[PDB]
Every structure is written in structure tokens, then in C-alpha cells.
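Okay, structure first, notes after.
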Protein chains: 2
Amino acid sequence: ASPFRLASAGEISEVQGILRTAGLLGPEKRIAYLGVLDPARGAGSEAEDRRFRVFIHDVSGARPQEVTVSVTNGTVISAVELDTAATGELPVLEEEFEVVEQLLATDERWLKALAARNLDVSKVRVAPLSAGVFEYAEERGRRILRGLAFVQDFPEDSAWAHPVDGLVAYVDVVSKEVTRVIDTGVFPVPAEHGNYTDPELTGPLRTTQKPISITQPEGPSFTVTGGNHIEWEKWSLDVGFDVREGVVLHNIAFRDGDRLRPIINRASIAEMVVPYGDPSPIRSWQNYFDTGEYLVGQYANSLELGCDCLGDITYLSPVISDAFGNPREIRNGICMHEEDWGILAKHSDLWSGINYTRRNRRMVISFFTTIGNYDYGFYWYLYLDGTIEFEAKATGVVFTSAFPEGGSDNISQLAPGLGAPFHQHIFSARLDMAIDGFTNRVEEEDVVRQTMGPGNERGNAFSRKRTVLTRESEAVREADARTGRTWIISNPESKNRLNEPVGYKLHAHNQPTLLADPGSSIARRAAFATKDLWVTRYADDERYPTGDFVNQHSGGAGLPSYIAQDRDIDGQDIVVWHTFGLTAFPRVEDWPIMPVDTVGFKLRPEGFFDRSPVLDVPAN
Amino acid sequence: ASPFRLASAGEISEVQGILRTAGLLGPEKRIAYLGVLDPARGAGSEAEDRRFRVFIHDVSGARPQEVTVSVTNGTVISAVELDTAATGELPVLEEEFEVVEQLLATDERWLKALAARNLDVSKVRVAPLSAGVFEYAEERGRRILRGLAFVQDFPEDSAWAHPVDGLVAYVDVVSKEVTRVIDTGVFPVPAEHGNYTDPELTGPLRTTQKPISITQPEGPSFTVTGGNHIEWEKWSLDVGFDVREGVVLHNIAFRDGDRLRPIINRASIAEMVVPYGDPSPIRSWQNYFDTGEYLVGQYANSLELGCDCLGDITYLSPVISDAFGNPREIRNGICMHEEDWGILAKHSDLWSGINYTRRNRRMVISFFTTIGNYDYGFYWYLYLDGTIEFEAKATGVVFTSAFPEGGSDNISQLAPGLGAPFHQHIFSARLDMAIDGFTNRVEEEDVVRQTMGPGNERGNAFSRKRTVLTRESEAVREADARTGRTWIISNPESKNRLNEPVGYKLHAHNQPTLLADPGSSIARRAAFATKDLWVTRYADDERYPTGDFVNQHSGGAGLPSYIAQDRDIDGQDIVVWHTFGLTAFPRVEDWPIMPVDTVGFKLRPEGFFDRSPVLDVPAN
Ligand SMILES: [Cu+2]
Ligand SMILES: [Cu+2]
């Protein structure tokens, strides 16, 4: 049917069969990544060719492969062997995580470190984290995970309350060897528990909260067809799901009278990095690329009705591949519902005597994922007026350490002896723009202050200026909140009735970007995070700001390599990459479980319509 | 009852009686402002002296007076004559607004201007706008209103669609004379109508919206006692209402276990200015001080259930005085309700096997006001986790002009020949802080980047720095979104369990502040708007950032005068004044009626609690 439909279990099993048939999926092989590819530019739904891209790992140590298969045709389009030391290791396999604690449990260096702290190895949990790229030459070409220890006093104990500082181990998860065990010294292991369900800590629960019932007597206002095609209050789009990116929105368009007008061809969070700011050798290598290294979509939670998603909810249960190519469904992994959004427009006119009030609503598409101690909610919103917005919600348990006696400039104290290293959560939203079609351009708009004098005698005038970004070399921009800087994406060949190119304006939150020193490993690997906005010429192999292979990969791929091409982006098929994130200085209020904090961005129509598109909304 | 209870119709009638009796309310007198006075500092004497402040205007031209009465004692405590040329004119009376159109209708200069444009005088509405202080010496000491014309084709027609550019009149509303009639030239009067309820313009109304029902089967979780005292999920406060400021929050406190801990003594929007950036002499004098000159609370709308406020709503019908001292009730002028706010905290822990999810909710207190063409919603929110937030919603009809032939650097085109001059909506939130009591201080916190080198070999470290504002001469601060600048209000004598001064952190949106040239009249009169944050030592007579009498005041009043005192603010009774606003370049989408746009700020606990204050919230 629609070439943008979600991958089905049958297609995944067929990809497995095709790879097996081609001799690419024997018993030593593991699927590190599997996802359907988007239709090519100009397909137009004419003859379907559902293609899947797969990253295949080999547990025996043989070189991995990147393969594209046509599930429709039963063929292997391409299969290439990867030199990982050069182009990057494949994403971490869920199976490699447990390996770390298992191997360390019998390592004498690890056991000696634990004994020095009087810790029973059977109660020491180990957080198996991505390794990054540092000074360890022996790691080049190997799949390494670094382990940090946490004591779990009993089965239901929250280990995060008991970090074991001064200790870290590096593990080769393929050869199953502990390569290094570093012990910088013993630190008291924080003693207080962080069991948020322990009545001793919570105290009696509140009996003061009365129920809030949200229902839709006649059902929702949106329709779902072809499994994932949504139609809602003039909007039209397809909800896709990729194991790496999570929820992806395709073909976002608005029905303006007689015509379906495209706005965004594809919107996704193409990368998210969590860099830690504690200079201690125990954690100075810590940087999670949840999307690129871990694949956020595979850890999507099954959302429960009532608590996760309240109201009249329509669920999608995406299917992904397990490590052997078998299909696996994430039951109720995606929530879809519409919610009241206060007042849309209101005016009580004295002269006419007409009082007018209209209510707003927004379509919500979301999912929630869990990566170790953190849990993240990804929310996309569509409003009646044409506004498009994204919001990330960060919660879970803060990553802990010991709090240094005598304080710290890079760690905050949460409880007696318990510290929380400073860090950031930075996202990259990749927006493949299609404002009224693919001929688009981007202008940076700044508010312009004017000097009092001739032509502005009262010194009250203020204006604005727009600078077209013509080539990729001048398309890497920074925020300027002071001058109200925004970026407008327009179609120079599609004009509204006032003869102005139709457009959409991107409003950023202007939060701090990557703080790390520019010469650090993280500044190079997460180069995209150092600038607020990047614009590139569309290319089918430029999917992530960090490249296809992020795990233990140095700089050399991603955005900095794409924009160097210096392609024409003035009235062309373009892609906007917006960096936005939160800078965290954990508070006592964030312990033992942190309340949701948020960050995001939105785009509002800018002369896209000929007048307000909500005049036809009825009084409710 | 409480000293913070809302004024009763009876108390207002009592002030009228007291004034009449003292001979201060003769036939030529008009009450330009009347409001209850807040209890003085340390008034734990239960004497209860309910005092009201009144500004009395004299239509015969006699000097106005500021009178303070005690309704408890039935006496006049004070009555001072005002020298308006020195201290500013009194707020514009709603009755003086009519005067402008009426006087102009028989003025020959005005009729001559309309005749040249072939406009029927009976169809020309005149917007009676505040005058400000410019180069007109003959205006000092006089109550002037400037008028802009708009054509209304029929009774139910939206006149805003038909501005009459190149024409402006100045009127002395006391002597009832037209002082000037400037006609810079003829501009075509925009022809299209902007009647948003006209089927010809709206088209067939949508039939796609299905109902969203929000109910509370057991009633709300908040309690209202003493008419305006609110208790909700640990929060405690008193909702006041003033004709100038609108909704005012008093004694915001949080019950932390055994004790009621104060956070903010008084919160209000103490001023709101709308400066226009069109250098045309027809409008270069235009700056509305909605709060100071017009009094936003007096124009509060009567909210309708289901339309304006959805769900289980509890209303407050505040009483204000009319121009003669008679009490007038604003029926359903304040909405109070609690609403679901998605996920509060969530974590699915692999090691403990515990999956935890909790919902968030916020208590909302709001009102909506209409000032001419604009309608504004003021919303205060209290969250479960201790966060306090304010949000202003701007809607209504855009103030129009002609769109110049050849375009404009200071006006945008909305419809053929129809222009929208650029402007800003800037607010000032006055927060009389009481973080665990009145001994408070403020620190400006900036993110600090670190250089790679000794102690930071991997170049990953980042920190934060805090600078205490010790005196008022160093308490006028600007935003710095780039370094994640925020301001923390703490109590240096109240420490949490980790022995750190308890505090709250103010997160601003970092929108542009006043754009006008620094030497302009508006920069002087609305100096508060040129900077993001001001901190002053509390004083009962420093109520507004622009002073007590904003109308036609020459400049320098309010904040710049207060801080010039250079008082000690390091661990003293202090007040934080936060400037925040929207900079507008009206779009075609804002015509014929604009969709809501928003701006605000929020404060989050910063080591105020000893751990998360929401561990006792039960499961859904
Ligand atoms: Cu965090
Ligand atoms: Cu506006």
C-alpha cells in the first residue's frame, strides 16, 4: 500500500530469509541495526520497492557488513565489508551489555578493588557504557564498553543511590577480556537508599488528589488509515518508526482549501548526546549517543493507558528486528491522541459588539524510552493554526558519583556523600523541508534596532533583516537570543496572495550548545552540537549529524563533512538540522527520582497562508 | 476574615460614603482608580485596618488628589493634591474615551480631512489613545488623548480592517478642545472587510472536531476558603484582584511536611507596555501602558464555562468601583481549576524490576482582559513539584495602518493595502520574594566553560558561577541565553539538610527587551523594559516599575529612581522585577483575528527542599 507504512513482521522475517539465502546471516551473525529505507526522490508511489538497510555484526570477530536488501524483489542491493577502526563500530548490541558485569565478576583486579571497599561482588551492579575514543590505542578496531559500579543492597534496591567512585574497568565485549581496571582510590559508597517506593521515604501517600477525567464521547477527531496515515484538522502525515531514531514523521502537509500543501517531508531526532562535565578520569570519557550508539527506538516502553497516556488514545505497536533477524513487536509503543489547548483566538469588540472566542487543540504523537538510569519522552505536536512543535521530556534517575569532601566545581551534592556530575542533554532534529514542495531556502532573521535621528526623529523605530543562506559554507549558524534571531524556511517559487514567498519560521529555545573545549574528543564526535543550526543540500546518504557509525568513532563523518561540499541551498531540496538541549546542574529536588524537565522547538507559519487558517473553526 | 480577602461591594460603597461626607466626591469628581491597600509589614497586631487608596480626578479642571481612607474606622487618613505636570496625569477614564470621537465629529479640520477621503463622518470610529510626552509644550499639565481613525461600514463591521492613515488628532479631554489635526496626506483606506464571523470569509465551518470532555467526578482537589484563600497539593495562597494589576497572588507558600514555608509574598504583573516601531508621525508617539494608563483589571472579561474555561471551574467575581464610587462586580472574572500536566516522573529500572510512573498537574488562576483591539489572558500556574510559572496569552485584532506603496521597513502587509506596524508587548512581573521568610538575596548564575589542560586534560569539564547582587546599583541585569544565565533567590539564613541556603531559580525566556533608541521618550518612560531583571529593597510606596501616575509622565519614574537609592539587598527584604515580552512582526496569519501567542517565565526550587517534594504522590 503506502510506501511509508510501518515495517511488518512479515517484511522483517523476509529480510532475514533474504540475508540467509545470500549467505550473509549465518549463526555467528547478529543484526546490530535493521530499518526500512524511505522511498527514493521522485518515486511517486509508482511501483513499490521496499528496501531495508541492515548492519550485521559477527560474534567471532570477522569484519561487520552494511547491507541493503530489496524485500520486494528478494535481492541484496549491496553488501559491503566495514573497516571499523576507520568508519566506526556498529551500535552496541543489547546482548553485549550484560557481558561487562559477568566478566568483571571473575577478574582479580576488579575483585581486589571491591575487596578494598568491603563490597560483595554479588551485589555490585555494573553500568556498561559506551567507550568513545580516547588515548587507548589497543581499543582501535575493538568493541569496548566501560563499566561503572553501583551497589544494590537487595533485589528491589535502587543501585544508583550507591555509586562506587574511584573505580572503572574497560571490557572487550567480543574477545570477552577485561582490558583495564583503573582504581584511583577508595571513596565512601553513599549509604542512604533512593527507594522512591519505600513508604519510609515517601511517607504516607497523598489522599488529596481527586480524579481528572478526560474523555471523547464520540471518539477522536483524527483518522488512522493504512496503519499509520493520520488525517487531523487539515493536517496529513505518516507516522513511521525506526529502531535508531524512534518516531519519525513523514509527509507533513496541510490541506489549504482545495490543495494538500506539503510543509516538512521528514522530521526526526537524528541524534542525541549526553556529555558529562566531571573531569575525574573515572567519568571524563562519559558521553552517551543514545540515538547513534544505543538506538533509542529499540528501548521504547510499552505505554500504559491511564498513567502514560490519558484520554482517548490510539496506539501503534511498531515491529523491529531482534539480534537474529526475527521480528519483535513493541506493544503500545506509540501514543496518538488530541488534546485541548486552551484559547485559540479571542476578541470582544466594543465597536461591532461582537464577542468571539475559539478553543485550540493539538494532535500528539509520542513514545517513551529507557536507557539505563534515564527515561526520555519524545513528543510531536500539530496545532490547529499550523504550528509544528517538538518537545523532549527528560526524567529517570540521575547518574551519580561520590560527592568530594571539600566540594566540587563539576558535581553537585544530592544527599550525604552522594554527587551528581554536571552534564548536558543535546538533541539534533533533522528536518527535511518541503515548504510547498522541495524548492526551499533559509533566511536568518534578526530584529534590527535603529538610531534616533533623520527618518526616526522620535527614536522609536525598529525593523528586521533577513539573510539568505546561499551555500552550505555559510549555513552553520549560532543563536542570538538578544536580537530575536530565527530562521525562516521559504519557497521562493510559491507566493501567497500578497506576492510574498510562503514560509515557516523556526523558533529555538536558545539554550546553551556544547560546552566542552573545542579540542576535546566529544567536540569532534558531537560537532553538530556546537552550533544551533546547520542547513545542507539533501542527499540520501546524509542521515545523521554524526554519520552512520557513531560507536567508538572519531570525527571525520557527519555534518562537518557534509557542509564542506558547499552545495547550493538557495531554492533547492534542503534539510535543516537544529541542535537544542538542556544543561544540567542536578539539584536535591532531582533525587531520588527526577521530575520531568523539557526542551524543544517549534515552527510557525510565516506568510504560508493567505489569512488565518482557523476562521472555519466552530464555536465549541 | 483574612486581611487579604477581596474587597466587598459594601467596602467600596463605604469608601464612596466616606469621600462624599468628607466633601471629596462632588459633582465634578471622578474616581480614576480605587484599590484596597495590602497589610503593612509586621501587621500581626490584628488591628485590621482595611485601607483603600483612591485617585480622584476633577472634570472641571481642578487639581486631582490621592486619598487614602480607612473603611474600618470610617475616616480619611490622607488626601493630597497632585501637581500632574510634575508627577504625571491620572489614569484615563473610560468616559473620556468617548469624548474623542464626539469632539472630532464637529471639528472643521477633521471634517475636511474626512471629506477629502470621501468618508462619512458617522462611520468613522476613533481609537482614543494615550498621548505620552513629546515635543508639545502646551500639553504639560493637560489631559490629552490622541485619536486614530478607522472606518466601520456597518454596526457589526470590524473597523480595524479600515484604518485611515496620514491622519491623527490630539484632544484635550478636560477643556474638550481639539488641539491639533494633522493630515500628512491621503492613503487609500483598505477595502477588504475583516469580519471573522462572516460565512463569506470563514467558508463552511468545520464539522470534524469531536468533543473533548474534561470532568472531575469528585470535584476539584483545591479548597477555597475565606472567599479567596486557596489550598491545593501542599500549596497555599490568597488570590487578590486590583483594578490596575488584575489578578495578584499573595502569600504563596508550600507546606513542607510540618511547616508552611513561604516562597513569594506577592506576585503581580505590575506594568505592561506596547511600544510601536513605526516612525510615521501618525503613529511614532504610540505606546500603550495597558496596566499603568488604562488599568487592565477594569476591563476583565466575564469568562464563560466551556468556552473560556473548560473542566471543573471555580470562579471569583471581583468587585471594582465605577467612576462614581459605586461597586461593580465582574461576574466570573477569575477562573480557578486544576489540570493534568502529563508525566511528572518515570523510570523503568532493569536492576530493581520496578517500573514507576506518576502524572503531573498544575493549579491555574487566570483572567482575560480587553483593551481596544487587543485581548490578553494572564495565567498563573502552580505545579506539584514546586514550580511557579506565569504565562501571558496575546490575541485580539492587530492594530492596523495603510501598507505603504513601495513596502516598509517598519510595517508588514496583512491584506491588500492593509498594514500592521511593528511593535512589542513587554511585561514586568513584580515578585516580592519571601524564600523561607524575608531575609533574601539574589545571585546571577552563569554556565562556565573550561579550557582543556591540567585538571581538565580531556577538555570535557564545565562548571557554573554565582555572583551575589549586593546593592541596587549592581542589581540591574541583562539576559545571556548563550551562557544559560538565570537568577537564584535564596535565604542565606535558612539551609537545607546538605547545609546549603534554600533557593528558587528564575528561568527567563530571554526574548528581546525594549528596542527603542535609548534616548527616546519611551526608553525613559518604560526604562524597566530595557533590562531583564531588577532587584530592589522593598518599600511600601514602590509599587510599579513606571511609577504611580504613568499617563503623560516625562520619564525616569519607577525602577530607575528606586535603584538610584542604592540600598543593601544582600540578605534583606527584596523585590525582583522581571521584564519579558513579545516582539511582533505581524503575519498574514494574524489577520483577520490573531491566534494566541505566548510569553512568560517560571521559577523552580533550587535546593529549597531536602529531596523531591513529590515522592508522596500516589499512582494513577
Ligand atoms: Cu540529566
Ligand atoms: Cu501584538
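Note that chain A carries Swiss-Prot numbering, so the residues on display, from first to last, are 9-628.
So this one's X-ray crystallography, 1.8 Å, going by the header.
Cβ atoms are placed via backbone N, Cα and C, with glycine included.
Here A:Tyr302 (substrate binding site) comes close to A:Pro99, A:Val100, A:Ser138, A:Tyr296, A:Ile379: these same-chain residues lie at least six apart in sequence, with C-beta atoms under 8 angstroms from its C-beta. Per Swiss-Prot, substrate binding site is recorded for A:296-307, A:379-384, and the stated evidence type is similarity to another entry.
Sequence-distant contacts of A:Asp298 (active site, proton acceptor), defined as residues of its own chain at least six apart whose C-beta falls under 8 angstroms from its C-beta, comprise A:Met280, A:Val281, A:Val282, A:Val304, A:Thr377, A:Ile379, A:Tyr382, A:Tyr384. Residues or ranges marked as active site, proton acceptor by Swiss-Prot on the basis of similarity to another entry: A:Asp298.
The mutagenesis experiment A:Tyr382 to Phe is recorded by Swiss-Prot, whose note states: Loss of activity.
Feature annotation from Swiss-Prot assigns active site, schiff-base intermediate with substrate to A:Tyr382; the stated evidence is similarity to another entry.
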Assigned conformation of A:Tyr382 (mutagenesis position) - DSSP reduced to three states: strand
Among A:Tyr296, A:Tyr382 [recorded positions], residue with fewest other Cβ within 10 Å: A:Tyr382
Sites among the recorded positions A:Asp298, A:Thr299, A:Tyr302, A:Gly305, A:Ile379 close to chain B [C-beta, under 8 Å]: none
Same chain, 6+ residues apart, C-beta under 8 Å of the C-beta of A:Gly305 (substrate binding site), given in sequence order: A:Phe249, A:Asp250, A:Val251, A:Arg252, A:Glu253, A:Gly254, A:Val255, A:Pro326, A:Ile328, A:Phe375, A:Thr377
